[PDB]
Amino acid sequence: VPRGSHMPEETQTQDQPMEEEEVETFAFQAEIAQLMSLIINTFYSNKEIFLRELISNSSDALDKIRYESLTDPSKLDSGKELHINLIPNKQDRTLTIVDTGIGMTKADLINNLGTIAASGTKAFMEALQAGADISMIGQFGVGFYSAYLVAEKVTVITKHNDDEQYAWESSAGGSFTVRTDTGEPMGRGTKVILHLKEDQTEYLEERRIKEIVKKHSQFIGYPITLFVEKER
Ligand SMILES: Nc1ncnc2c1ncn2[C@@H]1O[C@H](COP(=O)(O)CP(=O)(O)OP(=O)(O)O)[C@@H](O)[C@H]1O
Ligand SMILES: [Mg+2]
Ligand SMILES: [Mg+2]
């Protein structure tokens, strides 16, 4: 049956087989859940320090590449730059912190980002009760949860050399999920995606982001760059 030209629907290629992603749900350790509730539902004047804690974590993960090379030189063969990118998306109201540090395995996500008690958590909650500045979070070993000063939901996508790529996600409320992530491979590192609360959109503005990186994160020790989407 001769054809000289086909329409797009006709030559659309069949989909790749659908992938399964395994999902597991976990409760936050009790004091972690308590802290998150405190962080979310209390007014703090100096919420901007969230970005200091996430940059700090990225800088730690990047220093680990430098040091893991002493026990495993193969990391020296990576051509990836050691760096951080800050990516505001005003369309989606997200602020993403991307690094090319060592990343986390599945068990790292579960054990490091919620099910294990930090020994400073109770002390920190008491300090906050007695009126401490929220900036003190960074000294009590629970700085990641400062994301929820500004974010209603946090997704962390991560890939470590020793595991597959995973997504951790929580809207607080007492639990989080970890799921195998078969989507856009991110390569080694971690991306924290902050789904900002409606009153916190200043952290999508490039002037605001530059201001708080200069104020609080001037010794990262790696290049950080801010991607600014061109105004249409
Ligand atoms: N960008 C990232 N890359 C890799 N691991 C990360 C990460 N962000 C967070 N983590 C993991 O999450 C853990 C919890 O981080 P935080 O709540 O900041 C306490 P910490 O950073 O371990 O101590 P510190 O903040 O006192 O230096 C880290 O120890 C690390 O294992
Ligand atoms: Mg169709
Ligand atoms: Mg930290």
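Start at 1 and count along the chain as shown; that gives each residue its number.
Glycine too: its Cβ is placed from the backbone N, Cα and C atoms.
What Swiss-Prot says about the mutagenesis result for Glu53 to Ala (Swiss-Prot position 47) is this: Strong ATP-binding. Strong interaction with HSF1, HIF1A, ERBB2, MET, KEAP1 and RHOBTB2. No effect on interaction with TSC1. A helical conformation is recorded for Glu53 (mutagenesis position) in the three-state DSSP classification.
In Swiss-Prot, the entry for mutagenesis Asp99 to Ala (Swiss-Prot position 93) states: Impaired ATP-binding. Strong interaction with HIF1A, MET, KEAP1 and RHOBTB2. Loss of interaction with HSF1 and ERBB2. Los of interaction with TSC1. The structure shown retains the original residue. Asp99 (mutagenesis position) falls within a strand segment according to DSSP. The Cβ of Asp99 (mutagenesis position) lies under 8 Å from the Cβ of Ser58, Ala61, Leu62, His83, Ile84, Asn85, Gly189, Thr190, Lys191, each of these being in the same chain and 6 or more residues away along the sequence.
For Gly103 to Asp (Swiss-Prot position 97), Swiss-Prot lists a mutagenesis experiment annotated as follows: Abolishes ATPase activity. Note on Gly103 (mutagenesis position): other Cβ atoms within 10 Å of its Cβ, all shown chains, come to 26.
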In whole Å, how far is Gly103 (mutagenesis position) from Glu53 (mutagenesis position) when you measure between their Cα atoms?
16
